[PDB]
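A.B. asks: I'd like to ask you about the structure that follows.
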Amino acid sequence: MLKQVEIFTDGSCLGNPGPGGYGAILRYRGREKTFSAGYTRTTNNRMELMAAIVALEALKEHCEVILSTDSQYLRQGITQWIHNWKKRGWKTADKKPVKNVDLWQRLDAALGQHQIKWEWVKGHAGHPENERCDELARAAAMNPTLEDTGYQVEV
């Protein structure tokens, strides 16, 4: 039985916007859960956040997590922006809401329930589970079934 929860995420999009999807692998309890869905019109950044979100929302108790991903958007959010965004009320310097505020707030809610250890992998040097997320993400985007409600060309 693993002593820490292991999560792997990937997200993919064919256009901007275009159809996209995500793949997340979750090692929780004695199982490996696999999550993946395609969206008719979204963006690569929105899918990368969705991967992380659906994985964490599955955890039903406070856990010790190790989340592994090569997603740069997630990385920059987590390491440079999120902190300052909470202090500023989720607004940009020109007082508009941040881009993808729907997802980042959603994600933030999921992250505050756990002790998280982030492992930023290089795209060409992750683990087998990262490669498999990539494969899932791509397959999903080719057969999109859901609508990405928070997507805006806009705000």
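When the header is checked for method, it gives X-ray crystallography, 1.8 Å.
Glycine too: its Cβ is placed from the backbone N, Cα and C atoms.
The following feature annotations were taken from Swiss-Prot:
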- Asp10, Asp134: Mg(2+) 2 binding site (BINDING)
- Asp10, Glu48, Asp70: Mg(2+) 1 binding site (BINDING)
- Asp10 to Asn: Loss of activity (MUTAGEN)
- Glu48 to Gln: Loss of activity (MUTAGEN)
- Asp70 to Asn: Loss of activity (MUTAGEN)
- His124 to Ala: Reduces activity (MUTAGEN)
- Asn130 to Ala: Reduces activity (MUTAGEN)
- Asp134 to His or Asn: Slight decrease of activity (MUTAGEN)
A.B. asks: Give me the count of other Cβ atoms within 10 A of the Cβ belonging to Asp10 (mutagenesis position).
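C.D. replies: By my count, 28.
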A.B. asks: Show me the subset of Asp10, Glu48, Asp70, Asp134 whose Cα is within 10 Å of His124 (mutagenesis position); these are the mutagenesis positions I mean.
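C.D. replies: So the list reads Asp70.
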A.B. asks: Which has the fewest other Cβ atoms within 10 Å: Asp70, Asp134, the mutagenesis positions listed?
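C.D. replies: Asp134, out of the mutagenesis positions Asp70, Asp134, has the fewest neighbouring Cβ atoms within 10 Å.
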A.B. asks: Cβ-Cβ under 8 Å from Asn130 (mutagenesis position), same chain, 6 or more residues apart: which ones?
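C.D. replies: For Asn130 (mutagenesis position), the qualifying residues are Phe8, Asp10, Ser68, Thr69, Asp70, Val121.
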A.B. asks: For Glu48 (mutagenesis position) and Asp134 (mutagenesis position), what Cα-Cα distance in Å is obtained after rounding to a whole number?
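C.D. replies: Here the two Cα atoms lie 11 Å apart.
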A.B. asks: So for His124 (mutagenesis position), how many other CB atoms are inside 10 Å of its CB?
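C.D. replies: So the number of other Cβ atoms within 10 Å of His124 (mutagenesis position) is 7.
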